[PDB]
Protein chains: 4
Amino acid sequence: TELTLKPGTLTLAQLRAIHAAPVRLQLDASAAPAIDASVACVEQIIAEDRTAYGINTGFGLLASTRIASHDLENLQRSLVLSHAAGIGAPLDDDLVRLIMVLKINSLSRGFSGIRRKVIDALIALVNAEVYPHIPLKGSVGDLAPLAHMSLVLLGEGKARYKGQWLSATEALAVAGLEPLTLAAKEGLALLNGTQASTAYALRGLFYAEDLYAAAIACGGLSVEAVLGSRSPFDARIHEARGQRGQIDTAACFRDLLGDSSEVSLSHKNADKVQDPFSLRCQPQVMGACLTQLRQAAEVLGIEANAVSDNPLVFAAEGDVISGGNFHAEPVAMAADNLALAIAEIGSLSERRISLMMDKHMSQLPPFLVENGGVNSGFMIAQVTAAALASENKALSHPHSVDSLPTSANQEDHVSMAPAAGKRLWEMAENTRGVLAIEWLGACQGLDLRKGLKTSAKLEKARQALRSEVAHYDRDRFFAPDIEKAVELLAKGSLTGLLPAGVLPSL
Amino acid sequence: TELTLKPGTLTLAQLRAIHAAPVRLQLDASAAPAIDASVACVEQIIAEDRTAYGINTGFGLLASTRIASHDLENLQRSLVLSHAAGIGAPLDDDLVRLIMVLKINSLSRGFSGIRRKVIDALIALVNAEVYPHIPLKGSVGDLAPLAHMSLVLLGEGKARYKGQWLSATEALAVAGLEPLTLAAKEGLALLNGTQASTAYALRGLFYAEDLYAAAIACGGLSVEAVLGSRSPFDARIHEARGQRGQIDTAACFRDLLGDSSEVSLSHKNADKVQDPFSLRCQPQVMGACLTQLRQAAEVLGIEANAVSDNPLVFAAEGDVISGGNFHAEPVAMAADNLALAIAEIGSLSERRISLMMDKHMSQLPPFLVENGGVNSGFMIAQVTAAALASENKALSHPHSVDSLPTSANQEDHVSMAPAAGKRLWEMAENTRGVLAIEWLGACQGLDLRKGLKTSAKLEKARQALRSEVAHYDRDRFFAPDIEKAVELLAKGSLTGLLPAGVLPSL
Amino acid sequence: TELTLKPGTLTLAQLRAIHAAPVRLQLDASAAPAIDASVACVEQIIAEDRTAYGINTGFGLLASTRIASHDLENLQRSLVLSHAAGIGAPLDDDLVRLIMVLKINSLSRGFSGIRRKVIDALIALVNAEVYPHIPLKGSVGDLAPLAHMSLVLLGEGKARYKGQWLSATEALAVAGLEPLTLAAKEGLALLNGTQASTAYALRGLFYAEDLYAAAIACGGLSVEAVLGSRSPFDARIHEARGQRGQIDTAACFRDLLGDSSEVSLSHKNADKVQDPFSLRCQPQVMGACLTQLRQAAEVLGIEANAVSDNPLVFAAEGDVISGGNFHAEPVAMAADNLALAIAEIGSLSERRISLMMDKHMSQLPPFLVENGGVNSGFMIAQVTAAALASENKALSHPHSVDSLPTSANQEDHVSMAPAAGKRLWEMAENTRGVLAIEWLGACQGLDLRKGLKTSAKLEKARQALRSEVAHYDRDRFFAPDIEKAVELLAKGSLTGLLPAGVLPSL
Amino acid sequence: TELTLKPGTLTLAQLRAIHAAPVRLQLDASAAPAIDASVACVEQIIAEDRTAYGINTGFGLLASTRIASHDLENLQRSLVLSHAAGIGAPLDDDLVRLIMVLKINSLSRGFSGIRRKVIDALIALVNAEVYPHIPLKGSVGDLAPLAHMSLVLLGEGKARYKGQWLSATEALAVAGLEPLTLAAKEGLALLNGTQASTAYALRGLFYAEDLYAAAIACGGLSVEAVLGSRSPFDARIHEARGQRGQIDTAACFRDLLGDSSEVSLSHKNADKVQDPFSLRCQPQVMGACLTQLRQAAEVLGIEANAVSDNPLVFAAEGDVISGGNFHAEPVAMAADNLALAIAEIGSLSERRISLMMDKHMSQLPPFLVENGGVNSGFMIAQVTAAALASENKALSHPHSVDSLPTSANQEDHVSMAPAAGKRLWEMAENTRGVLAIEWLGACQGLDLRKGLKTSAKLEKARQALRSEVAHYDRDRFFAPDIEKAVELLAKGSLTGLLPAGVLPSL
């Protein structure tokens, strides 16, 4: 995707796109005035020998002292090098790309006083698919990971190109660049910000959305497999409750399931008995999850466009002002919010899987297999989904409620947003595994309703799975089937069945 | 407050009012048609010998069997008695009142098939200030607490009147009533619902809001006490970030602090040095908290008006439909959401208190007391705020991520909303204690800036405290001062200083 | 119980006794030498004009300055008053008594330099059953609650006598005392310590033990009610695993159940089928719980006898040394340890209750009631146990992993032991409720095995319950039955059936 | 290391050795009798046409039916294939080796009825350094991972040899084996067990121990760097408290620090002022951690030797008995216990790092760097340690308190031990990072005490670091220094300085 960026206008769908695939971008011409005017403001402050904290000062001792030009420029390098104190596994290229593009976006709104040539250097890196090494951990919400990113601009650190590490000099050259020397305020402009926190949480959101869409299809397949009712999805019920997420959710189920199917019709009377809550309360539970992820997405969509460095430059007035927009508290709470939705999607699916194993509730053979006296069928796959569901409870513990003082008590409250966002990725693997197993069981259960078909989109879901995994006729090595189902989910195999305009970025 | 209820239209401000004080209510005439039509629908189903689950059926064995009229009426009593299996401390009258009014509200929308005379019985109880005993625990989200409430209607259980327990017969008589006998569907109409879950979480919300408002005033007093800057509250900063909660938050700080004060002016140059994050990141942290509580409030305001029983009666079509609107998942997540806001309000305030104890950051005497070599001053009050802040982290653990199967796996996924909401009350006591101590310290610190005044609303806050608690001249028994400050907060002493239309119910 | 205390030798059984009931105590004559020698050491340091931190110094500024005698004595009062900065509900008299006795015990080991007359003042309070007001919260692990306690000695604060609050003067007089004036080091001797942390956690332990014993009897009754097997309790199994808690646990089950009973014999062949894990894995799960609580008890039994103030006086050498024994980290971890045991006792019992509701596993009528089509029986009691079990998961979150800096970063790591211990009390109410419901269901289930008896101790357990709660013949108001069962448990009704020398304090 | 195994006698030191490095083992001749006798018992049951659950039966339907020999042997294969339903990353070879050796150990005690030739097949795999693929997740505590392991024996699955995946046939051949065909009871003997749970938690223990030893050296270096006192380590203090972990801990500090050093002596009077709790309460906090890890180690050392399959064969009596020793509840609690110790080691170290950054407490330059006005020094390294410390709080949430029912409610309470143990590995990376940064800062601080040396073992620790990382003279790229310090710790660089017989496996 080619992108002419109007800074501060990225949509959640564009962000998903940046996250999913390489991008080519350039700044809209309308961005230049504010970018160049905040640089001219910094330039005028220096020209006039005025002192301004975080523009031409030192820190602490010198926080009110106009440093000489010479140490001022050395100070920028010294900040990046000293702040690149992150540790842990390298981020994958997708996430690095996302962080570069959010930083470009934020800087390009023109409140940061950073030269357009430096923004364009980062854009050249993105366009060249050259991605700085950024370690996963260290930020308390994003000095360290942003410093690592910034190292390459200076000819330090290292960067990935076509899946291999290159020296920074080598990587710059790939992008048509040479090492840059930073000017006043540019160290802080690059290092202060919330882009890593935001990127981590956006990834969590996109995964949550992916999982939501898959769960509507899987949940529909399970309803059908156990001869459940469509009545709990009646629009009147959801309208009477009033919750928008549940209303939109029920509408999605109706779209996928339709009014009836050959399976539903062939069991003429399927009401005479009530469906368990893991089926019948899908609109209420999945709806709550949808609301939760929409709340998170509203906050993260705003933050992807935020001016998050410090101090900020207000060239129209001539003012430079020290604030706290680098504090990623709203991102950390958004991430903790997504944790509850990813957890509960998985919880509800696991109880559906357990329903399908139980001969007294499924109207299917025990554990979905013929001749169970000597075949175990799906028994231990349900165990695995139980393990994955359970792990999500502890993982749900919020990180936004913790803080430790830093910078000898000057930076005395912090957000822990990076940790909040990154735990979502594993929570999503857990839930993805649970749904993979649910997908496999419901298709197996429907297969046992010999020759009968479910609805048009749900047959698409059965066919997607059966292209890779066969019916379970008798015990065989189980895990490869789960691996295959998970990979299908990871690739978005079921996402397209969900109606449009339901999920924030879809 | 006198209330002519249009069912389903209660506002968050009305709900706060119902929560805070006795109410007198009657149904708007426009409510009668739908109430009476869903009763007539039930009546027609019975007249016609049709069978309808949850109207004239039994359960399980008999879930598709048209029970005889005789056992049908006995079944209603048997449900209430058997479901009143709650345990723990009695709810206070305020919360009982709130639950009665939400149930009246939900039932009065006319989708429940319950006689108007029974709704009016509950309304007579509320008007008489007669409040059924309801134990705190048992619901997994609200059969037990709603059953306890319903016991009184039948002449069972007990009820509070003017702070004393009365027999149900006695209590009914106080309200002008005699014991009722329930009809078809009315057992389920009263017992299925989410009103206890919702009431518990609304109380959490109102407390969170109370604490938010107090924290803006206390935080402003602390900024002033330590000669902090007003620059971090500049509207331009918050506009550039884009987060609405932070923007509204900063606007509140500006309103209370004003552009300058005698204290700020008398320290001519207060910038030359940067404020710690517990001061300077107040808009970002408190703003995140405001967003979080607005997200919760949107969900709870909808749920206070929801049709949450089962099965629902759609008299316009003649249909009765079993769904799952009793599943309080969105309330449990709303409550878990409020936990993060109450926690983080307290966390940020505690770090402000710790700042004020530190001579190297406060520009005040160590621990805010003269002659510290032999006086301890506020030292151990800060310890107490640290204890209270810390307890909130564990208390933040979400309950919406847990579930246990009930009703022999038919009711196999539940919300745990009651536990989610009720933990908020203690979280709010914790944070209320932290702010009480912050209030005391900042006023003490300002006192040490001899003769100097802060802004008009913040002087109101100083005067409110000093009406009850004196300046700390030398060590004295400390705890009564904290008790007094907490009680002032509990009574809403600082709430009115916050500008209008900021908080959902205010 | 009359107690001649040899300081530092209290047993867990004595501590349970002190906790459960009033005590009369005096110091063994062998305590006087060390008590009086550490006072003489302090006296000699002062006589010789030596300076010693925490003996005749001030703090901070004056932490190395020999304060004049005059301010030295005033400093002791100033510490107690300023440190009595606790808040929250008053502790009950049992816990206050326990804290007084632990403080007496610790001080009476003679490493604290506090006058014997002051120890004897506290002992006179205990003997008089006069209990200082102590608020629940504030300590980060126990300056505030110990200061509150100490207030009465000085004629400040207030105290409970025969359930009513008395002025301190009034309370002192009841005990034969007049207000004391503290000397050098005695402020720190009374205020530094871990006795409140330790008392809170000991209460948790005693409750955990009470619950363990009750769970063996209830679990045995449930095994019998559902025609479970005694084979899983075979000693050979547990010996082969090697875990001592499980071995001791299985031995307890064998003692209560015996080799066979009329119920087991009358179902000749009860193996032909496997018991669910909530029955069959009782030795492994309850055994783990027993190990966990023995680990906690070893640490708490040591701490009940520890010298936990500061600085300590080593009269034999003439040295006074500042250390950190007031840091209650081992207590906080012990309390967090007990949380897992109380949680898992309740978890396992809840799954047994759910088994008994399920006709497909219980060999009993659904929900343990005749004519279930219109009777609900124990259905909603199981819901209540599920609510209580679930709440324990969040409550299990550890507090020992949190800390906030205090005393302007000098006291920069703390334990949070008080919060860790006090949450155990509510966890125990939760689990106590779960077992109460299990007790009721298994007795109901056994009743349905018409005329058949279980083992001798388990019939004792059935009779204990049936003295208060009748068989459930048809739906009736359920909650009073649960209330009655809980109260029986709270009073120790089942504790005596457990064999001796299994539980740390029993 | 060469090992002649006496089954059931593995020590914690042997287990560390197996975990750390390849092993060569053979069974002691004394193992053969019991192994062969339990096989003969199974053989006699079959010879005699007796029926015995889990020996010659089917399951559920057939759980009391003597399956024909033909399907009996096919049933063993069908169990392994169907139970190999794990997912996630492959375990590393060290952990796979550990699990194989625990299974060999458990089986070789002779209560399992499995042929010696099959035990010897596993031993041949270990000796050949051929390690079956085992996925990380799926067990609820260890059917899936044990099934994956067992696949190779049958010629299925895959295995690692010299770091590359081989087909099972290929891997068997490397070890001198051909595919085996399982007999009666051998499917359950291999698949039921707690060895994966136990291996995961043992790894956590070994890491906790490694971290403990490193923290004593780092903590000693920090004491010295900031001119702290040795008095808080006085044996008399710790003896008076009575806690063994703290006593052993203080003894370790005394051994490393000695009575004095050139640094301590050159600051003649270092008392005149009190040390912060992160220094002075090291014995109390680290001691609590030591007790916690010894409690865990006692349980895990027993479980490494336990008979944990089912049903068990008691050949001396001729009895076969179904129990629940596969239930890993004690392992899950042991793992949750280790979480608190790993967390709190890191918490205390982080507060020491923060002390060293603070010029008002360190007696060093701010953030440990010369010319701080334009150099940032260790500022952001402390931020990274704060991030890592914080993440451990959420990670501390216990998994032993959760369970989901499996096997359609027959396996209705489970332990979640695998998740409990595996989270410890990341907690240990977090704490390892914190200590790495503390190591770097204290050595930097000591360097600034120009020319002065600390004690003999602590100079060894300084030299170990300085062999790889230079003094911080001016800002430079920081992260490689932290990487290098972490790798030194990971390799056990500081472990050997700790005195012998302190840590369970050392």
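Chain C uses Swiss-Prot numbers throughout; the residues present, in order, are 2-142, 146-510.
Determined via X-ray crystallography, 1.7 Å.
Every residue, even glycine, has its Cβ placed from backbone N, Cα and C.
Here is what Swiss-Prot says about this protein:
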MUTAGEN   C:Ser113 to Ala  No loss of activity
MUTAGEN   C:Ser394 to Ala  No loss of activity
MUTAGEN   C:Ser419 to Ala  No loss of activity
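Taking Cβ-Cβ distances under 8 Å and a sequence separation of 6 or more, the neighbours of C:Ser113 (mutagenesis position) in its chain are C:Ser39, C:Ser107, C:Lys189, C:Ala193, C:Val311, C:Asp313, C:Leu316, C:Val317. In this structure, of the mutagenesis positions C:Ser394, C:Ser419, the smallest number of CB atoms within 10 A of the CB marks C:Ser394. Contact annotation for chain B: of the listed mutagenesis positions (C:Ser113, C:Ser394, C:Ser419), C:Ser394 place their CB atoms under 8 A from a CB atom of that chain.
DSSP assigns C:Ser394 (mutagenesis position) to a helix in the three-state reduction.
Between the CA atoms of C:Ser394 (mutagenesis position) and C:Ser419 (mutagenesis position) there is a gap of 26 Å, rounded to the nearest whole number. Under DSSP, C:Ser113 (mutagenesis position) is assigned to coil, being neither helix nor strand in the three-state scheme. Reduced to three states, the DSSP call for C:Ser419 (mutagenesis position) is coil.
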